[PDB]
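Novice: Have a look at the structure that comes next, please.
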Amino acid sequence: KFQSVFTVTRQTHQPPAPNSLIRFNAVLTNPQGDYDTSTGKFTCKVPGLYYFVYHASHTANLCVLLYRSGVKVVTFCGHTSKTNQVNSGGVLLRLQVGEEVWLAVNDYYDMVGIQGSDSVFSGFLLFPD
Amino acid sequence: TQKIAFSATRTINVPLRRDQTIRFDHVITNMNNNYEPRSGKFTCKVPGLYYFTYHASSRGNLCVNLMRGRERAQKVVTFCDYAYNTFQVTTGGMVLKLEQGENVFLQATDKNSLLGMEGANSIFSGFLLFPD
Amino acid sequence: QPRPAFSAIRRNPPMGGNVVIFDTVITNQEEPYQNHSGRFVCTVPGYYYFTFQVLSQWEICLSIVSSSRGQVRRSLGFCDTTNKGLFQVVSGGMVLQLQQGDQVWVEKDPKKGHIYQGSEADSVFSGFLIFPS
Amino acid sequence: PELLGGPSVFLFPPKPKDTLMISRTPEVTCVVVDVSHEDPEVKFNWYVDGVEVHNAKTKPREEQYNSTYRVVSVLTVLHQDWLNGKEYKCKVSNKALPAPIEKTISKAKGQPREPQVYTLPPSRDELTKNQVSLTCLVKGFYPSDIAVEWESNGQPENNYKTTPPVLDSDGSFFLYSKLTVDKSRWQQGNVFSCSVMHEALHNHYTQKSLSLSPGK
Amino acid sequence: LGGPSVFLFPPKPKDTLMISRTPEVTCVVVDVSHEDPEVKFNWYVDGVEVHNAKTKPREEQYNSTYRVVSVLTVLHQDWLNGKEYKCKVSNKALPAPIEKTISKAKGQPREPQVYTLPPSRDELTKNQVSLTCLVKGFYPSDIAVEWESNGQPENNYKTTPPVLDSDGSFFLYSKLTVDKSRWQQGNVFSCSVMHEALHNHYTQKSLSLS
């Protein structure tokens, strides 16, 4: 399409590997196939202004980093001991065709949410160009 | 065709005082330059519906007031999130119908534990949903 | 053109049931959101984004639920189980493709449903159309 | 105090001569500061081109003026590794720190450019003094890491000073070394030689001599 | 921050030695908040306040702060005679105004020796050769070195920075590059040096083939 939207989730009990890209294996919505579950990366098809946001459940320290074409854009960290909390983050980015966007973790990589608390990553095109 | 959006982070290393207007000095995005990077206020040029949001890293108790208004600002809501001897990232958001000349911004409170740094960001964003 | 968008908060909510009712409207373009029931009603088919930031001091688990043809569709959950008596904001959100008549709302887990009631701080439920179908 | 994204890290590369001359072993330092007293415990990790190694050594911690600590981990690296362009990384993590700070270090790459060595005898006018200047000009080299030494009759001269590398019109560096010797030694016909050690030299070594014209 | 930061800079050495140039001490204030950009400057020559200074329009720094610069012209003789120049910076964010003072270095002045050295015989095989000017034994380290020929200023030369010698004075080398042609043709080059300790503050040393 001439639009772009996705909401993916991480469905697995094992957290990501430290200092690695966060893979979201399950899809709630992804009509253009912009987010690739095989690589864990979003790749721009339609240029323009996008909004990216995530809500990640964790029961130990977790820092989520948003990358845009190899560059770390933002980092948000949440610390917790045994109990469950939600780490959230987001940013507006004006992207060009082919640009990749993904989330990653650093040494703080926990994404083991308690039964009933999930992790989601959404993205959608707001202004075409 | 009115493409309006902004995302700015706080990198200034100085504490927040009570009732002080949050200043997200570092701009990542500022389409239509309706957000003032220097300060921390968004000023409506094109009236309409907007969505405003933020994610604040913090090392303690934090409360923020979302503000709206023209020459006199008023508070829409107050977002509070506490942390006892630990680090946190909190968030707030709001859809607001804006008139030309009105400005939206975040204002600090008595709970001012807010971190603005590499590896622990604090960001403020806003975008136009539909033009009036 | 359609401009469906809303934000509602809590102030004087009717308690009872697991549906979380955000009684005080800040914005409600095209009145999709019913402040009396806590439910959003889709008029314009398309992709919408919904999100919440709810305040708790103990244990809370929330989910954005929807319905289509009266059929309830359970979804993702988001919790905060700090349980220390201090303010904690649980947040969550997602894009939902809705058809005319579909309803969206936030539901709490009956065993973990503590939501702050007061004037110190606020809980919000927001939603808006991303693009029509 | 407490207004930082946790403590901060700074890395340092080995000293030039150490990398060029064998008599010394390469040492890459990783220093840490702004280590609050609430969380003084610090841990380091070393990655050589990604491949981790624990042969590192950590010096004890010391106290700072404004209530901070100075922890340091010195990973004596190798000549081959460094000179080849081996990429090193020092990852540090502290509880008072939000994310694990990690920095990388490696030899300054570049064409290499081969240095030209030239010895220049004292100016006639300086010959009236009791001590004279023997000059060694080294130009056209890159990168700036280099070593210049002076010797005579198999022994090392003492009294000399080398300017720092200076960027030239074309991007290469040049420098000058000044050896001061008693006029007598110069006139007695002794032979002095300027040794230059640089990566872009055959066998990383070259020499140029200097001595009073035949005569006496 | 404890409010802004001040940095007081000395005059360009060349300016202090030529009658056709005007030397000036510069006071630079960095990290001047957008909140309070107004800055007040107070200069003092040996204690007496002066009002000839001039401030430039503030400059927006990439990291969201301001840079304010105040320029105070000085008299060649005032400066060489060792007069102290005090810059007093004031800002609302500053608990107390910041003061900075500077003056030409004191220690025994030492006059420089100038020696020109021709190209090494080996370099003569190349298309461009190096003319060398050794300058040593001077103090302070403030000095200016130039090359000229036929009364005209040369272009192609670099001078190393001053370097501390064994006896406490400084030395440096300047390298002029020219086509082997010009050298071979017997053209005369001169190494000019300007230092306070030189008789009349100026000396030259020629250099040529043969």
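The numbering of chain D matches Swiss-Prot: 234-449, in order.
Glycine residues also receive a Cβ, built from the backbone N, Cα and C atoms like all the rest.
OK, Swiss-Prot features for this one:
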- D:240-339: domain 'Ig-like 3' (DOMAIN)
- D:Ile255 to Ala: Impaired ability to activate the classical complement pathway (MUTAGEN)
- D:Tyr302 to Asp or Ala: Enhanced ability to activate the classical complement pathway (MUTAGEN)
- D:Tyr302 to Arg: Impaired ability to activate the classical complement pathway (MUTAGEN)
- D:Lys324 to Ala: Impaired ability to activate the classical complement pathway (MUTAGEN)
- D:348-444: domain 'Ig-like 4' (DOMAIN)
- D:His437 to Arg: Enhanced ability to activate the classical complement pathway (MUTAGEN)
Novice: Work out how many Å separate D:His437 (mutagenesis position) and D:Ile255 (mutagenesis position) at their Cα atoms, rounded off.
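Specialist: Between the Cα atoms of D:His437 (mutagenesis position) and D:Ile255 (mutagenesis position), the distance comes to 12 Å.
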Novice: Between the mutagenesis positions D:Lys324, D:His437, where is the Cβ count within 10 Å the lowest?
Specialist: D:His437
Novice: Count the Cβ atoms, other than its own, that fall within 10 Å of the Cβ of D:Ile255 (mutagenesis position), considering every protein chain shown.
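Specialist: Neighbour count, Cβ to Cβ under the 10 Å cut-off: 7.
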Novice: Using Cβ-Cβ distances, find the residues under 8 Å from D:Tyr302 (mutagenesis position) that belong to the same chain and are at least 6 apart in sequence, listing them in sequence order.
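Specialist: Within the chain, D:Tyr302 (mutagenesis position) has Cβ neighbours under 8 Å at D:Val265, D:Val266, D:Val268, D:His270, D:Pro273, D:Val275, D:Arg294, D:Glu295, D:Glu296.
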Novice: Between D:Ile255 (mutagenesis position) and D:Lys324 (mutagenesis position), find the distance joining the two CA atoms and give it rounded to the nearest Å.
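Specialist: D:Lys324 (mutagenesis position) has its Cα 28 Å from the Cα of D:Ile255 (mutagenesis position).
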Novice: In DSSP terms, helix, strand or coil for D:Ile255 (mutagenesis position)?
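Specialist: DSSP call for D:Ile255 (mutagenesis position): coil, neither helix nor strand.
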Novice: As a quick check of your reading of DSSP, tell me how many residues in the domain 'Ig-like 4' (D:348-444) are helical, how many are strand and how many are coil.
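Specialist: Split into helix, strand and coil, the domain 'Ig-like 4' (D:348-444) gives 13 helix, 51 strand, 33 coil.
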Novice: With DSSP helix as H/G/I and strand as E/B, how many residues of the domain 'Ig-like 3' (D:240-339) fall in helix, strand and coil?
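Specialist: The composition, in the requested order, is 11 helix, 45 strand, 44 coil.
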